[PDB]
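Each remark here refers to the structure printed beneath this line.
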Amino acid sequence: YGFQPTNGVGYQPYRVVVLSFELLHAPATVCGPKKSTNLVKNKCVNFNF
Amino acid sequence: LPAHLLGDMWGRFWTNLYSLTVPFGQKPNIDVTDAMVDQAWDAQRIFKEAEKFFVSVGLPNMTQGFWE
Ligand SMILES: *[C@@H]1O[C@H](CO)[C@@H](O)[C@H](O)[C@H]1NC(C)=O
C-alpha cells in the first residue's frame, strides 16, 4: 500500500483488532464487576460483604 | 453567406451573431447575476447548491476530501 494523506476515504489506512474468545474448561476465572454502596451503623440492616 | 461574417475565425459557432439576429430585442434574456450579489453568496454557495441538485436526484454527496 502506498498510503498518502490526500487519499479518499476507503483508501486510507484502518487499524483492525480481532478478538477471538476460545473456551475450553476450568474451575473459574474472569467475570463481571460487582456493585456496592455505603454501609451504615446503628440500624438493623440487610447486608452483603 | 460570406465566410468572414459569421462571428469567429472559422464559422464554427454562430454564437456571436446574437446581437444582430435577436428576435425581440426589447425583452431582456433572463440573467440572474444581480440576485447573487444581493444575497451575499460566497464562493462556496455555488457548489453547495450544486451538491444539493445532485443529492436531489439520488446521487451521492461529495467525498469530503473534495472540500479541502
Ligand atoms: C449528504 O450530506 C448532507 C449534509 O452535508 C447530509 O445531511 C445527507 O444525509 C448526506 N447524504 C446522504 C445520502 O447521507
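Residues 262-329, in that order, are what chain B shows, numbered as in Swiss-Prot.
Backbone N, Cα and C define each Cβ position, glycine as well.
Pulled from Swiss-Prot:
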{"type": "MUTAGEN", "residues": "B:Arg273 to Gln", "note": "Complete loss of enzyme activity. Does not affect amino acid transport activity of SLC6A19"}
{"type": "MUTAGEN", "residues": "B:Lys309 to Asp", "note": "No effect on interaction with SARS-CoV spike glycoprotein"}
{"type": "MUTAGEN", "residues": "B:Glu312 to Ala", "note": "No effect on interaction with SARS-CoV spike glycoprotein"}
{"type": "MUTAGEN", "residues": "B:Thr324 to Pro", "note": "Increases slightly the interaction with RBD domain of SARS-CoV-2 spike protein"}
{"type": "MUTAGEN", "residues": "B:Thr324 to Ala", "note": "No effect on interaction with SARS-CoV spike glycoprotein"}
{"type": "MUTAGEN", "residues": "B:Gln325 to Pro", "note": "Increases slightly the interaction with RBD domain of SARS-CoV-2 spike protein"}
Go through the mutagenesis positions B:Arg273, B:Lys309, B:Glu312, B:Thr324, B:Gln325 for me and flag any whose C-beta is under 8 angstroms from a C-beta on chain A.
B:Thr324, B:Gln325
Cα-Cα, whole number of Å: B:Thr324 (mutagenesis position) versus B:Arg273 (mutagenesis position)?
38
Taking the Cβ of B:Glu312 (mutagenesis position) as the centre, how many other Cβ atoms fall within a 10 Å radius?
15
Do me a favour and check the Cα-Cα span between B:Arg273 (mutagenesis position) and B:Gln325 (mutagenesis position); whole Å is fine.
40
Cβ neighbours of B:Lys309 (mutagenesis position) where a neighbour is any other Cβ within 10 Å:
12
Alpha-carbon spacing, B:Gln325 (mutagenesis position) to B:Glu312 (mutagenesis position), which is rounded to whole Å:
12
